[PDB]
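So the structure is just underneath, and the comments pick up after that.
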Amino acid sequence: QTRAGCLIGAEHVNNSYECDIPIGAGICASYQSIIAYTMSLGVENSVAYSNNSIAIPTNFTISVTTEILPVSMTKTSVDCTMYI
Amino acid sequence: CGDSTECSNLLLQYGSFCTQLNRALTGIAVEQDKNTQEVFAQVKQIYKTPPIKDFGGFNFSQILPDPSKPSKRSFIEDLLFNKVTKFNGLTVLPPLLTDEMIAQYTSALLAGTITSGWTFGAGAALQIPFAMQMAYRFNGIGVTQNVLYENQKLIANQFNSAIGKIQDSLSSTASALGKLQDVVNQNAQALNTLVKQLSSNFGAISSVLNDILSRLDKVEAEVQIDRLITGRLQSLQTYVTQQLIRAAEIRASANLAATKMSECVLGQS
Amino acid sequence: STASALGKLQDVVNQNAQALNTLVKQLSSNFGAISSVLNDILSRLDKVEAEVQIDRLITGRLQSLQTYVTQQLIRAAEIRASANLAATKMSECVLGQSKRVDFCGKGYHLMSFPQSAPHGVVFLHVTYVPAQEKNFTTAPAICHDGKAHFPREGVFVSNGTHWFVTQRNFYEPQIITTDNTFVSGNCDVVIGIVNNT
Amino acid sequence: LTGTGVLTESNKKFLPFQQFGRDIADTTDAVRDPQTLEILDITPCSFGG
Ligand SMILES: *[C@@H]1O[C@H](CO)[C@@H](O[C@@H]2O[C@H](CO)[C@@H](O)[C@H](O)[C@H]2NC(C)=O)[C@H](O)[C@H]1NC(C)=O
Ligand SMILES: *[C@@H]1O[C@H](CO)[C@@H](O[C@@H]2O[C@H](CO)[C@@H](O)[C@H](O)[C@H]2NC(C)=O)[C@H](O)[C@H]1NC(C)=O
Ligand SMILES: *[C@@H]1O[C@H](CO)[C@@H](O[C@@H]2O[C@H](CO)[C@@H](O)[C@H](O)[C@H]2NC(C)=O)[C@H](O)[C@H]1NC(C)=O
Ligand SMILES: *[C@@H]1O[C@H](CO)[C@@H](O[C@@H]2O[C@H](CO)[C@@H](O)[C@H](O)[C@H]2NC(C)=O)[C@H](O)[C@H]1NC(C)=O
Ligand SMILES: *[C@@H]1O[C@H](CO)[C@@H](O[C@@H]2O[C@H](CO)[C@@H](O)[C@H](O)[C@H]2NC(C)=O)[C@H](O)[C@H]1NC(C)=O
Ligand SMILES: *[C@@H]1O[C@H](CO)[C@@H](O[C@@H]2O[C@H](CO)[C@@H](O)[C@H](O)[C@H]2NC(C)=O)[C@H](O)[C@H]1NC(C)=O
Ligand SMILES: *[C@@H]1O[C@H](CO)[C@@H](O)[C@H](O)[C@H]1NC(C)=O
Ligand SMILES: *[C@@H]1O[C@H](CO)[C@@H](O)[C@H](O)[C@H]1NC(C)=O
């Protein structure tokens, strides 16, 4: 039983993974016997902040990424007498 | 229909309107989670501020999460939450992201942007003291960094006074959040009038299926049922179209918000 | 090798195909008539009565057509917005280097390349991403002879014994000279002043 | 009056001339029984997705 309802066929665990099938109300599932659990926002780290420390990169990389954008669709025309 | 064999049989031969309506509603429902994810989920990891707080004289206690509260919501968030204010086949589904993880994303953003600066928006977060990030940010509006370091205390005091005044204005003045309230009211009244449409004759002798079924025979009730079906279908179609228009508007606004937070939070626009 | 990387265009094509297909399929529906074929309901019936059935079919088909047109209009508005954004990216990232953060690629932008696609465009974004960090030690200002010196452009760092000035996105040390420093007042107000030469 | 749901005790009170109450969209919420003369409220049976 969860906040969004209930699951039948799944077994709850107390771990945390970045899930792929969102269930709802934070609960979400994975295959691994199907299991469901609480999603993990991400691996949590703490920056060692202070008032006198910086972090200057010493090397670099160039990455080529891609993105895709639709610009148009097919042009369609429809009669009235012929169709109706 | 509402649990009627005759109504289901009559609705069956009306094509596949229902499938289209359900598909459209599901699409616009998924779009909300899409919007929230594409807005907030900008950071690969989750950061947490160190317990020792000394930001060169500034003060963020009213915006950092408060561990005392179970929801870990900062004070301003609680003020906002306090400021802002049945079953007939329609249902409300919960959002995928609950409030606590949303608060955690906000805290991660707000604690990365304090110590790391803007560098955490491109590669890996790099620590740097706040009093120097301000020098960098003056250096980006045509004012040399010369100014700041002689005016650290005055600037800090002005910032604290301004943030306190914002707190008081939010606490006292009502209806300061008109846009969100308007959106909520619009949704509520749309649902309410959709519910209220169920009590219209539409030309039928009554507005209840069971009674006209129980008082008539299965030859003449056909016409009355047909009138009711077509009227209700028209109303539902209208409601769906209005929902689509409003959803497109909200998507435009969310795109604007994502752009604003990517450009102004992760760097100096 | 990896498929499913072009979900948007495939989704657009599938949406158009589904809308057209269901519009066509709507012909077979009855809409409360006696049949979905005009010729048979015309032949089996007589004049003053079949008119009602034909009217039912006509109004049902007309409603379906109007619904299809409205859906087309909404989708057209969405595609217009997307194409406006695409034109903007075409104009200000292909034809020049962009400054706004995270508009053209993750990291500091270098350029873009356009490629066609059956109903859209594909941008290859060439960006820049640093790595291999360290710590060093910082001080906001360096005062010599009692008067402060701020760096003209860069930031102060040190490796324990020798202080150096560098730029912000690449480790590169330089000795300090007046050529890259400018004075402002005396070091008594700034919090973080450290001695040096 | 034909309906389908689950009946339960209603804590409200009707006026002597009152017969049954409805709230919105002709939802007959409470009904007095014609024989024993008490008001029971009706709630729809559980449904979901
Ligand atoms: C910065 O990172 C690059 C990326 O790996 C390094 O380039 C490699 O260097 C090694 C050592 O000479 C070579 O064997 C590889 O062939 C290089 N990679 C490529 C793609 O040619 C580079 O050495 C790093 N620089 C520093 C100073 O650490
Ligand atoms: C930062 O602001 C907080 C909130 O205003 C300060 O906490 C309050 O400080 C006042 C005056 O010192 C006290 O009267 C209150 O009792 C404090 N409230 C709480 C909940 O602690 C805090 O002192 C400020 N700190 C700095 C360094 O400016
Ligand atoms: C710079 O030195 C600090 C320590 O002064 C290093 O900080 C590490 O931070 C991680 C993340 O929380 C901790 O798990 C480690 O224990 C810390 N190391 C310590 C305390 O020695 C940091 O890795 C160094 N480098 C950079 C780029 O910050
Ligand atoms: C910090 O960097 C400076 C700059 O190179 C280092 O100083 C040089 O160190 C090398 C190697 O010991 C010597 O051969 C040079 O004569 C030094 N030059 C000067 C001007 O001192 C210094 O050793 C580095 N220190 C640390 C702790 O890394
Ligand atoms: C950075 O912060 C540390 C810790 O708050 C400061 O160190 C303190 O400095 C005061 C002033 O001399 C001393 O009285 C304390 O004993 C110091 N404590 C520790 C733990 O070092 C440091 O001065 C700050 N530096 C800057 C440039 O702001
Ligand atoms: C930097 O050096 C100057 C002088 O070399 C320091 O100024 C004074 O130095 C004398 C000699 O030790 C002290 O008796 C005074 O107390 C110093 N005055 C002050 C205001 O500190 C100065 O302190 C040094 N600053 C740093 C950060 O090392
Ligand atoms: C772990 O998960 C199981 C099943 O979901 C639950 O019964 C148990 O209380 C949880 N906690 C621990 C500590 O086992
Ligand atoms: C109604 O009439 C029947 C038949 O006489 C009787 O058994 C019953 O007690 C009556 N109920 C009331 C409330 O008078």
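Residues displayed in chain C correspond, in order, to Swiss-Prot positions 940-1136.
Looking at the header, which is where the method is noted, we find electron microscopy, 3.4 Å.
Cβ atoms here come from the backbone N, Cα and C positions, even for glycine.
These come from Swiss-Prot:
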VARIANT   C:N969 to K  In strain: Omicron/BA.1, Omicron/BA.2, Omicron/BA.2.12.1, Omicron/BA.2.75, Omicron/BA.4, Omicron/BA.5, Omicron/BQ.1.1, Omicron/XBB.1.5, Omicron/EG.5.1
VARIANT   C:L981 to F  In strain: Omicron/BA.1
VARIANT   C:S982 to A  In strain: Alpha/B.1.1.7
VARIANT   C:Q1071 to H  In strain: Kappa/B.1.617.1
VARIANT   C:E1092 to K  In strain: Theta/P.3
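Features recorded in Swiss-Prot, as mapped to the structure shown.
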residue: C:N969; record: variant position; DSSP (3 states): coil
residue: C:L981; record: variant position; DSSP (3 states): helix
residue: C:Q1071; record: variant position; DSSP (3 states): coil
residue: C:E1092; record: variant position; DSSP (3 states): coil
Nearest of the variant positions (C:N969, C:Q1071, C:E1092) to C:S982 (variant position), judged by Cα-Cα distance:
C:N969
Going through the variant positions C:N969, C:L981, C:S982, C:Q1071 in order, which have a C-beta under 8 angstroms from some C-beta of chain B?
C:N969
Chain A neighbours, restricted to the variant positions C:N969, C:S982, C:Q1071, by C-beta under 8 angstroms:
C:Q1071
Of the variant positions listed here (C:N969, C:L981, C:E1092), which is spatially closest to C:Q1071 (variant position) when Cα positions are compared?
C:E1092
Rank the variant positions C:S982, C:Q1071 by the number of other Cβ atoms within 10 Å of each Cβ, and give the residue at the low end.
C:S982
Express the distance between the Cα positions of C:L981 (variant position) and C:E1092 (variant position) as a whole number of Å.
88
Quick one: Cα separation, C:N969 (variant position) versus C:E1092 (variant position), in Å?
77
Radius 10 Å, atoms counted are CB only; among the variant positions C:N969, C:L981, C:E1092, which position scores highest?
C:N969
